[PDB]
Every structure is written in C-alpha cells, then in structure tokens.
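A.B. asks: If you scroll down you'll find the structure; I have some questions about it.
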There are 2 protein chains.
Amino acid sequence: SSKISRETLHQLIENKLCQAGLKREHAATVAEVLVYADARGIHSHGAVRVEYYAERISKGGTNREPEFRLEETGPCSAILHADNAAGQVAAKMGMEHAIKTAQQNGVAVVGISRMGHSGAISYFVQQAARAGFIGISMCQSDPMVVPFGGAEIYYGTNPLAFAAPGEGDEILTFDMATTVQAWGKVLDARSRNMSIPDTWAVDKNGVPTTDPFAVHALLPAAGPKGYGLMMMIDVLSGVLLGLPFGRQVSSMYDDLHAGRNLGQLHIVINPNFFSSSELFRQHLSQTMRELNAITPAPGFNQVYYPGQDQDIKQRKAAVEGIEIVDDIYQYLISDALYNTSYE
Amino acid sequence: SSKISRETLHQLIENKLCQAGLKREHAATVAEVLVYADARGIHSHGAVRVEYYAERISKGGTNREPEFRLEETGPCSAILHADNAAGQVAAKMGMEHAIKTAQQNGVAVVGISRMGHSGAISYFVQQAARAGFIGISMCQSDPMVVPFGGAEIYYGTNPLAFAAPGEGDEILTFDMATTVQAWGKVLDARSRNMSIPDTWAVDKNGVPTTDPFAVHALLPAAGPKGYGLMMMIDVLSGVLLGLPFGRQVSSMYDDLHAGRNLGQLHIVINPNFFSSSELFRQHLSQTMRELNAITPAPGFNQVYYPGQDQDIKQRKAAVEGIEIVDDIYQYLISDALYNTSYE
C-alpha cells in the first residue's frame, strides 16, 4: 500500500474521467467527491470505483452532455432533472440549490431525478453543514436485499446521510447503509476463500450463511428496522420522484450503455428559522465533547461521537496524504480506460 | 383481559384525564392517541399509561392550562410552543399546521417545543397520510441508552415514524425505536426471571448481558447505526429547538411536578409538488402488494410490508374491540386518581 496527496489523486482521477469522455468540469467534480471518500477511509466509494465509472462513461451509460433543468415547484421544493448525468455532478448541483433555498426560506426539499451513482452521500450533507445548515440525504441503490423474513431481493442498500454544524470547523457527519454489511464485503470473502458472519447475508432460500459463495442477497440492518428504513428511502427518493422503484431500480451491471435513472432526495434545514444558530452550533459541539468523554466499555479505548473516526482520518489525510491500493495507482497512471470489464 | 369498544375505552380514558385536571378537549385528544396505540397492539403506549398521566396532571407535571403559541417562521417552517402541555395535544396541533402548510406550499417542517410525552408517534404521521401527504416524525426521549462502545447512558430510545398514502384508504405506516428493544421488554423478562437476548442491553460495565436484573442500560439498534440515528433525532427535535438534549433530557419518573420539556419535529411532504399524486399512491399500493407476494423464508408463513402486522390488528380492533388488562380496566372505572405513585 502507498499514500498520495489529495491533489495528485484528484488530478489522476480527473484526467482518467476526462479521457473517458466527461467534460473536465464534470470529471473534476466526480474526482473531488471520490477523494473526499478516500480521505475519510471510505475506500469502497473512492478511487477503486474510477475504473467502473470510466467504462460506463466511455460507453454512454452516464450522460456526458446532460440537459439539466431545475424545476422549482414551490417556495421550498424543487426537482433537478439530471438527464442521467454523473451522480456526483447531479447531486452536488441539487444540494447547492437546496442550500440557496434554505438560506432564504429556512427549509428545502430537493429531488435529483435520473442520475448515476453519486458516491459517498455524506459529501452532500456536509455541503449543507459547511454552509451552516442541517443536511439530510438519501438515495436508491441496486436491488440486493431480501425484505424481513423474505427469500427474494427487493430493495437496495439505500443509504441515508446527515450532517450538522458545530463551532468553528466542527461538523457532525453520520452516514449509513441500511444493510448489516455491504455487498462488496461478500465479494472480498469470495476472493480469499475466507468465510463470513452469519448475519451479513442470506442464501437463495433466504436462509443465512457463512459461505460467501452461497450468498444470494444481503440482510437488512436490525431486521424489521433496516427494512423499514430502506423502504422509506425508496419512497422519498424514488416513488416521490416518479422514478423506478424497488426491484425496478437499475443495477450497476445491467447495461453500461444505458443511464442508471437513480433518484436522490436532499433535505436542508436552516437552524436560524427555529432558534439561535449560535446556541445550535454551541450545543452540537457540546454533544461531540460529552459523548467523547463517556466511559468506554471493555474492548474500547475511547467512545467516539458519530463519524468522529472518519473526521480524524480526514484530518490526517490533509497532512500525510491518502492511502491508495497500489493496483489502483498503477491503473490510474496507465493509459487504459478499463482492464477488467463490468460487461 | 376484558374486551371493549374503542368508544368505551376512549371515554373512560377521557373521563379519568378530566378528573385529574385536564380540559375535556385535551383529554379527548390524549385518549384517542392512546386508543390508537392499543388498537395497533402498541400496548406500551396505550391505556397502561393513563394512571401515570393522571398522577402527573394532578401534580402539575403536565401544564393543564397551556398557553399555546404557533410561531410561523417562514413559508414552510414553524414552531409550536406548547408550554409543557400534554404531548398528544401539542404534537397533533403542530401536525395540523404542518398538513395545512404542505398543502399550500408543498413542504412543512414544524417543531413542537416543550411538551410532555406524545405517545405512539406513528399516530401523527398517519394524520399526514390520511391527508394524502407523506409524514415523518421523531422526538426525544428519557435517557436509557449507552453510545456505541460506551458504558454510561446518553440518548434515549428516540423514536422515528413515517407514513405515506396508498390508493383509497390504504396507508403505509412505519415506526421504530432506535434501540434493539424497548425498556418495557427488559421489565417483562425481569418480572419473570427470563434470560434475554444479549443484544438488548448491557451491564453496568457496558458489557452485554443475558440477565435482565443485570441490565443498566439499553443498546442502540445495529450498533453504530442506531447510535447515529438517536443522535440525529436528538439534533432535530431538540438541539434545533433550543431544548435540553442528550443526557439533559428529563426522565419520566424524575419529577412528577416538573414539565418534561420534550421536543418533537414533524416533516410533511406534499407528493403533488414532485410528481403525480395519483401515480404515487398507485405505486405505494404496488409496493405493499408486491412485498406481500414475496417468497417467505423458512420460518415465516409470509412476508409483511412495514407495519402490516399492526395494520391488521387495527382493522380487527375496530370490529372486535380492544383487549384490556384487568388492573388497567378497574382502575379506569374506579374513582381514584391513581393507586400507586410513579415516584
């Protein structure tokens, strides 16, 4: 394993995505959202995804000339038609509009209609926080989860993200998928014959397993609860947006030449429209401080506030760089667009 | 376990809350939210709590003459200062203002500032879905949970609810506590020396236990996830409203003479400002139907959609009346304000 500066990694990704077809302005936005993930230790959403993105952009499955349209439907609501643009581009754009609206009218609910994969969604809610607002976000994902007590796939790992401002540079960020584990993990254990916890995934019959090769679908986190959340996220970023929903949602490998048509929903709340933002920021910082002060149980060195472990990594990254798997580096500096295909 | 009609139950409760000091109209509201709960099988939030509400109303711990004040802060935002009025009354008022705002302006975020316990929170989101809107609600609660990896309590079981309109009278209702299980359940097994799943609670050291008498605090659902979820709910319905938050949140049995000062946040979204409401409703009904037709796993006679089990119970209750514990029933028909004190 190697470590590289944020800037070099940003450029490598940006150049790669340009070379595959995106306008540079687009490639650079995608890149920034990926570098963000890696600096926070979220490698699953980092530079490892560049090769698959390039293959898709290259084949027209991500729109390189999107026809954006921001349809404002009311004082605090709006839909950003993204014409299947890269999810990072679409979602950042949508959130910017939301921030604008909430800044003026206290609140904003903005839909992102027909986009590709937008990345670690904590990046978008952090936009809001850096602007001093509470930010909430969620989106649909590839079908991969059985409902509670079920044996067929229906919903995706539909993530939900949240972020709120503290004092100074302090931001509280919480991100979470609705399944116990992420499918990628099942594939890794697939790599190394390695076995897996009986809570991660279920088989074709819906029975849990320790055999990653026997896995057919993931399980919802905390059973009925995760299941209800993913359904909720599907209702808020899909059905509400008239987009495909549930098992109709496109999957990554369906058709690299076709837009994903995914939906995303942002909610922004301006604390000034509810009470002192100054006391809001002071109390969020106080929350951070207290939780972190709590006596840890055996097996723990400390108690971290939600997302703190990622904040620490992000800070270190801005100084020592970002860790990147050597193969990815070699892929980035090579001339290939994609070696292994997702066809 | 007698069986009585909602009408009878609702009247009994109403009278008893009146006798304690509440105005008929507020008691009527409290009673209907409580009957709602029992009808859904949510006994923990039903008539079992009348005795404790009577005693707090009697000692002034619940403002009997609340001076309500609805501060409209913007086009789609508002705060209902409740003056430590009864939670069912306050949350319903707020939701009403939310429903009206979203009707005109597509979206509404309303906070309920300083109220007592508002019962089964799914009741309020159902208000929104009966009106054809999407409803989301969440509120703070009595500190009972250790943070992920922690050994002292901080947050409460902070619940979350959501509901959306299907075709015709159909409604999809989802609600959830952020802990694996409710404190009540620890009490059940405790009041009957029954070991419990080591996922529910932890000992005084922060180490999960199987012995209910060893339970010192509850565990957050799915570990870090419910941990982030309770924090989010706390920031949204507490810190956002300038109310005590986290460990500051008042406990039920602390001071029967003091206002609880709880907060609650409602978010309503008018499907019309985002796409075809009739298509929305039609898709929600499709979601319900298809989840029901999913091949169930070995050990499930069938797959239910979120909250369906409670939907079933509610329907039946309106026909077969509600079951009520003898202890609770004889208390409601007697003239006593309460037979025991909740400290």
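Residue positions begin at 1 at the first shown residue.
Backbone N, Cα and C define each Cβ position, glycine as well.
Relevant sequence annotations retrieved from Swiss-Prot are reproduced here:
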{"type": "ACT_SITE", "residues": "A:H117", "note": "active site, proton acceptor"}
{"type": "BINDING", "residues": "A:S141, A:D175, A:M176, A:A177, A:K225, A:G307, A:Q308, A:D309", "note": "NAD(+) binding site"}
{"type": "MUTAGEN", "residues": "A:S44 to A (Swiss-Prot position 43)", "note": "4- and 10-fold decrease of the affinity for NAD and (S)-ureidoglycolate, respectively. Strong decrease of the catalytic efficiency"}
{"type": "MUTAGEN", "residues": "A:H45 to A (Swiss-Prot position 44)", "note": "16-fold decrease of the affinity for (S)-ureidoglycolate, but same affinity for NAD compared to the wild-type. Strong decrease of the catalytic efficiency"}
{"type": "MUTAGEN", "residues": "A:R49 to A (Swiss-Prot position 48)", "note": "Loss of dehydrogenase activity"}
{"type": "MUTAGEN", "residues": "A:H117 to A (Swiss-Prot position 116)", "note": "Loss of dehydrogenase activity"}
{"type": "MUTAGEN", "residues": "A:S141 to A (Swiss-Prot position 140)", "note": "2- and 12-fold decrease of the affinity for NAD and (S)-ureidoglycolate, respectively. Strong decrease of the catalytic efficiency"}
{"type": "MUTAGEN", "residues": "A:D142 to E (Swiss-Prot position 141)", "note": "14-fold decrease of the affinity for (S)-ureidoglycolate, but same affinity for NAD compared to the wild-type. Strong decrease of the catalytic efficiency"}
{"type": "MUTAGEN", "residues": "A:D142 to A (Swiss-Prot position 141)", "note": "5-fold decrease of the affinity for (S)-ureidoglycolate, but same affinity for NAD compared to the wild-type. Strong decrease of the catalytic efficiency"}
{"type": "MUTAGEN", "residues": "A:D142 to N (Swiss-Prot position 141)", "note": "6-fold decrease of the affinity for (S)-ureidoglycolate, but same affinity for NAD compared to the wild-type. Strong decrease of the catalytic efficiency"}
{"type": "MUTAGEN", "residues": "A:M252 to A (Swiss-Prot position 251)", "note": "2- and 13-fold decrease of the affinity for NAD and (S)-ureidoglycolate, respectively. Slight decrease of the catalytic efficiency"}
{"type": "MUTAGEN", "residues": "A:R260 to A (Swiss-Prot position 259)", "note": "2- and 12-fold decrease of the affinity for NAD and (S)-ureidoglycolate, respectively. Slight decrease of the catalytic efficiency"}
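Each of these features: where is it, how hidden is it, and who are its neighbours?
C.D. replies: Residues near A:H117 (mutagenesis position) in space but far in sequence (CB under 8 A, at least 6 apart, same chain), listed by position: A:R49, A:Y53, A:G87, A:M252, A:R260, A:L262. Look at A:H117 (mutagenesis position): DSSP puts it in coil.
Secondary structure from DSSP puts A:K225 (NAD(+) binding site) in a helix. Cβ neighbours within 10 Å of A:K225 (NAD(+) binding site), excluding its own Cβ and spanning all shown chains: 26.
Taking Cβ-Cβ distances under 8 Å and a sequence gap of 6 or more within the same chain, the neighbours of A:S44 (mutagenesis position) are A:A37, A:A182, A:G184.
In the three-state DSSP reading, A:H45 (mutagenesis position) counts as helix. Counting only residues at least six positions away in the same chain, the Cβ atoms of A:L34, A:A37, A:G119, A:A120 sit under 8 Å from the Cβ of A:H45 (mutagenesis position).
Within the same chain, residues at least 6 positions away in sequence whose Cβ sits under 8 Å from that of A:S141 (mutagenesis position) are A:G156, A:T157, A:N158, A:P159, A:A177, A:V249, A:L262.
When secondary structure is read from DSSP and collapsed to three states, A:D142 (mutagenesis position) falls in the coil class. Counting Cβ atoms from all protein chains shown, A:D142 (mutagenesis position) has 20 others lying within 10 Å of its own Cβ.
The DSSP secondary structure for A:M252 (mutagenesis position) is coil.
In this structure, A:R260 (mutagenesis position) belongs to neither helix nor strand by DSSP; it is coil.
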A.B. asks: Rounded to the nearest Å, what's the C-alpha distance separating A:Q308 (NAD(+) binding site) and A:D142 (mutagenesis position)? Just drop the number here, would you?
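C.D. replies: One finds 28 Å between the Cα atoms of these residues.
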A.B. asks: When neighbour density is defined as the number of other C-beta atoms within 10 angstroms of a residue's C-beta, which of the binding-site residues A:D175, A:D309 has the lowest density?
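C.D. replies: Relative to the other binding-site residues in A:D175, A:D309, A:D309 has the fewest Cβ atoms within 10 Å.
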A.B. asks: Among A:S141, A:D175, A:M176, A:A177, A:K225, A:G307, A:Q308, A:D309, the annotated NAD(+) contacts, find the widest CA pair distance and round it to a whole Å.
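C.D. replies: It comes out at 26 Å between the most distant Cα atoms.
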A.B. asks: How many neighbouring Cβ atoms, not counting its own, are there within 10 Å of the Cβ of A:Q308 (NAD(+) binding site)?
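C.D. replies: Cβ-Cβ neighbours of A:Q308 (NAD(+) binding site) within 10 Å number 16.
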A.B. asks: Rounded to a whole angstrom, what is the C-alpha distance between A:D309 (NAD(+) binding site) and A:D142 (mutagenesis position)?
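C.D. replies: Per the Cα atoms, A:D309 (NAD(+) binding site) and A:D142 (mutagenesis position) stand 27 Å apart.
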A.B. asks: Counting only other Cβ atoms and using a 10 Å cut-off, which of the recorded positions A:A177, A:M252 scores lowest?
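C.D. replies: Counting other Cβ atoms within 10 Å of each of the recorded positions A:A177, A:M252, the minimum falls on A:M252.
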A.B. asks: Short of 8 angstroms on C-beta distance to chain B, which of the listed recorded positions (A:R49, A:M176, A:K225, A:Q308) are there?
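C.D. replies: Near chain B, the qualifying recorded positions are A:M176, A:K225.
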